[PDB]
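The next block holds one structure in the form of structure tokens; read it before the comments.
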Amino acid sequence: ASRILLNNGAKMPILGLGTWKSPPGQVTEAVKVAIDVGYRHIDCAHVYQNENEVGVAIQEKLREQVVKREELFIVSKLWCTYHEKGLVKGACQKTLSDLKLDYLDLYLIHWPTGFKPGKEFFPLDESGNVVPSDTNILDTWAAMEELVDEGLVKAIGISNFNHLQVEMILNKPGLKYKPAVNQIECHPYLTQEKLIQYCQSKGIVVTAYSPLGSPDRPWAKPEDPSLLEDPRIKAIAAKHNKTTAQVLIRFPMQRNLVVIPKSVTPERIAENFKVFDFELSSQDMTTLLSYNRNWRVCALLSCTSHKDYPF
Ligand SMILES: NC(=O)c1ccc[n+]([C@@H]2O[C@H](COP(=O)([O-])OP(=O)(O)OC[C@H]3O[C@@H](n4cnc5c(N)ncnc54)[C@H](OP(=O)(O)O)[C@@H]3O)[C@@H](O)[C@H]2O)c1
Ligand SMILES: O=C(O)COc1cc(Cl)ccc1C(=O)NCc1ccc(Br)cc1F
């Protein structure tokens, strides 16, 4: 089954194309190729600085009538410097204009932390600590709810929310819409059993990011573990006559997760989509889960300061 039902009643494709680090000079063709070979979900964000180019691709494949708007599932995220009530609508509208869309299928609070508004995405103090905003997640959530009620977004959700923060939203006084999705880091080195079971038990669909361990993350270090090069994962792939990436993408799909591998390489974009015709065994799944080491791609010292830093 290629889509999962969300608690807003809409279906979300379980495979999407990620776009963080996709160069603006390459991402338009990457998205065009992706849609040509089957992808119907694109994961975006304003902070990635490439939504205009992603939007050129979506608009061209709409204009060519390759796909209909209803068949696409486009996701973006509210950056930290826009948590303020009077900045959320405009942030969403900027993303809409850049993506050439009149609505988003899903809009996420990108991180639970609000930062000081301004030109800078990471406003720092002179000692390098992020400068917080006094906004809290519950008031930010109410602002997200407004976007649903104005027709700018079909679904709202959260990203990098820990258990307690998910719970805070669900327990919000006067909660109007539950989050549809929690998008978090998840792969065999960070298997997330606790947060996923919690989210799923509440009917929140979990999207796994960095499913390949983000080998192109700008802060990678030599000593870091490498999923794609792990011989134990390579051996499961070889057994199935698939690539290691293919196994890493199928893994979350069998846990009822949505997964969003990024590539700008046409051959890999296509390879990564060829994951609906094979199954990992229960033993394969448990074996992959055994590799957990609580290793995170996405953590940031400058922000650990903040009252709502999630890890
Ligand atoms: N919500 C958040 O806070 C958050 C955080 C991180 C990521 N995300 C989203 O999740 C997406 C995916 O995560 P990510 O970009 O961190 O990393 P990823 O998808 O785990 O890994 C991307 C890297 O893997 C390479 N790659 C892709 N397919 C491959 C294949 N078949 N074989 C070998 N290498 C392959 C890509 O190379 P090429 O591109 O050169 O082919 C790129 O270097 C992001 O792009 C973003 O949309 C969200
Ligand atoms: O956050 C993403 O989606 C991917 O990571 C980044 C993307 C870009 Cl364009 C810039 C920087 C990051 C980035 O540094 N992400 C890590 C991060 C960020 C904020 C917080 Br509150 C915590 C944290 F771990």
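Residue numbering for chain A follows Swiss-Prot; the residues present correspond to positions 2-312, in that order.
Heads up, the Cβ atoms here are built off N, Cα and C, so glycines get one too.
So that you can see what the record holds, here are the features copied from Swiss-Prot:
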type: BINDING; residues: 10-19, 211-273; note: NADP(+) binding site
type: MUTAGEN; residues: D44 to N; note: Reduced glyceraldehyde oxidoreductase activity
type: MUTAGEN; residues: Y49 to F; note: Complete loss of glyceraldehyde oxidoreductase activity
type: ACT_SITE; residues: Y49; note: active site, proton donor
type: MUTAGEN; residues: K78 to M; note: Reduced glyceraldehyde oxidoreductase activity
type: MUTAGEN; residues: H111 to N; note: Reduced glyceraldehyde oxidoreductase activity
type: BINDING; residues: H111; note: substrate binding site
* To do: For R251 (NADP(+) binding site), identify the closest of the mutagenesis positions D44, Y49, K78, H111, judging by Cα separation.
  => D44
* Asked: Which recorded positions (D44, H111, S211, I261, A271) fall within 10 Å of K78 (mutagenesis position) by Cα distance?
  -> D44, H111
* Asked: What recorded positions among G10, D44, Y49, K78, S211, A221 have a C-beta sitting less than 6 Å from any atom of ligand 2?
  -> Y49
* **Of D44, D231 (the recorded positions), the residue whose Cβ has the fewest other Cβ atoms within 10 Å** => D231
* Of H241, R251, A271, which binding-site residues come close to ligand 1, meaning Cβ under 6 Å from one of its atoms? -> none
* Closest of the mutagenesis positions to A271 (NADP(+) binding site), Cα to Cα, picking from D44, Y49, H111? -> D44
* For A221 (NADP(+) binding site), write down the residues of its own chain that are at least 6 apart in sequence and whose Cβ falls under 8 Å from its Cβ; none is a fine answer. => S215
* Listed mutagenesis positions are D44, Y49, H111; which of them have CA atoms within 10 A of the CA of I261 (NADP(+) binding site)? -> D44
